[PDB]
Structure formats: structure tokens, C-alpha cells
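S.K.: Quick one: the structure is below, and I'll ask about it shortly.
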Amino acid sequence: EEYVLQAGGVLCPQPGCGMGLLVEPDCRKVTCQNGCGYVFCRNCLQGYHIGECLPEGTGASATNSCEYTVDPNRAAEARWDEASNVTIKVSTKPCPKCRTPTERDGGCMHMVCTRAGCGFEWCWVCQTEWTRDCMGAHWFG
Ligand SMILES: [Zn+2]
Ligand SMILES: [Zn+2]
Ligand SMILES: [Zn+2]
Ligand SMILES: [Zn+2]
């Protein structure tokens, strides 16, 4: 560090002085050692102090001051009802062979048992086995 510079100076605040005070950047002690020697501040006439200071007022009336915390809820309820009343009907008649529920086909008066292990045809109007008696006399809708 070898650079010649200068910092902000000040003057003796005495009405009978004003000779001039030279304040070095690394100097923290202002005193009229050349005249009416008394210690004061470089920014104010507080008689020297440590900290901040600004001439003609700092311009600080307020800043920040607020402390308050709130609690949440996170509490709720949940419900649901599935259903009520179940009416079941029967549209099927038991097969004469496998006894499986055979349903009718609207539009035709013939119904055959379509079952994996059956395949038994019978008359809808008069339920009987497919024979010569009712070979389909009225097998037409
Ligand atoms: Zn002085
Ligand atoms: Zn000061
Ligand atoms: Zn059957
Ligand atoms: Zn018949």
C-alpha cells in the first residue's frame, strides 16, 4: 500500500477557532492540538463517540417493529354414503336340461339354451323338448 490520498477533514467547532483540522483515514481522534484542544466528533459535536452520526440530523424517525404469528387449522371432515334399497328381479327360467337361467329374446317366441355344456332347444310358448309333437308348429314370431 503506497498511494497518497486524502480523507474528509473538519473544523474546530469553536466560534473563536476555525483554523482547520486534518483528519486522516486511519485517524480516529480529532482534537485542536494546534489550537484550543478539545476532543469532539468529526461528524458531530458530541465530544467524540463510537458509532454512527450524521450532521443536520440523521433523518431517522422510525424503521421496523412488528412481531406477530398466527396458527392454522388443517382440520376438516369427510364422509360418504354409498346407496340404499336394492330391488332385484328375475327374468330367466331354469333350463330343463342344465337348469341354467335362460332369458327370453323379445321379438321371437323361440328360445334355445345357449350353454357351454347343453345346447338344448325348447319351445317358448309351450315348454317341452323338441320332438314331433311341437317341432315348431308355432315357431314363428
Ligand atoms: Zn480549536
Ligand atoms: Zn459523531
Ligand atoms: Zn341348458
Ligand atoms: Zn310349442
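The residues of chain A that appear here are 342-482 by Swiss-Prot count, in order.
Even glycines carry a Cβ here, placed using N, Cα and C.
Sharing the record's features from Swiss-Prot:
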type	residues	note
ACT_SITE	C449	active site
BINDING	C382, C385, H390, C394	Zn(2+) 6 binding site
BINDING	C436, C439, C454, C459	Zn(2+) 7 binding site
BINDING	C464, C467, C475, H479	Zn(2+) 8 binding site
MUTAGEN	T433 to N	Fails to rescue mitochondrial abnormalities and increases apoptosis in null mutants
MUTAGEN	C449 to S	Loss of monoubiquitination and polyubiquitination of porin
S.K.: Consider only the binding-site residues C382, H390, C394, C464: which of them have a Cβ under 6 Å from an atom of ligand 3? Write none if no residue does.
M.R.: none
S.K.: Rounded to the nearest angstrom, how far is the Cα of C382 (Zn(2+) 6 binding site) from the Cα of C439 (Zn(2+) 7 binding site)?
M.R.: 116
S.K.: Determine, using Cα-Cα distances only, which of these binding-site residues is closest to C449 (mutagenesis position): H390, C394, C459, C475, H479.
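M.R.: For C449 (mutagenesis position), the spatially nearest of the binding-site residues is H479.
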S.K.: Looking only at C394, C454, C464, the binding-site residues on record, which one has the least crowded Cβ, with the fewest other Cβ atoms within 10 Å?
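M.R.: Per-residue Cβ counts within 10 Å for the binding-site residues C394, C454, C464 bottom out at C394.
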S.K.: If you compare CA-to-CA distances from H479 (Zn(2+) 8 binding site) to each of the binding-site residues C385, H390, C436, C459, which comes out shortest?
M.R.: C436
S.K.: Let me know how many other Cβ atoms fall within 10 Å of the Cβ of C436 (Zn(2+) 7 binding site).
M.R.: 18
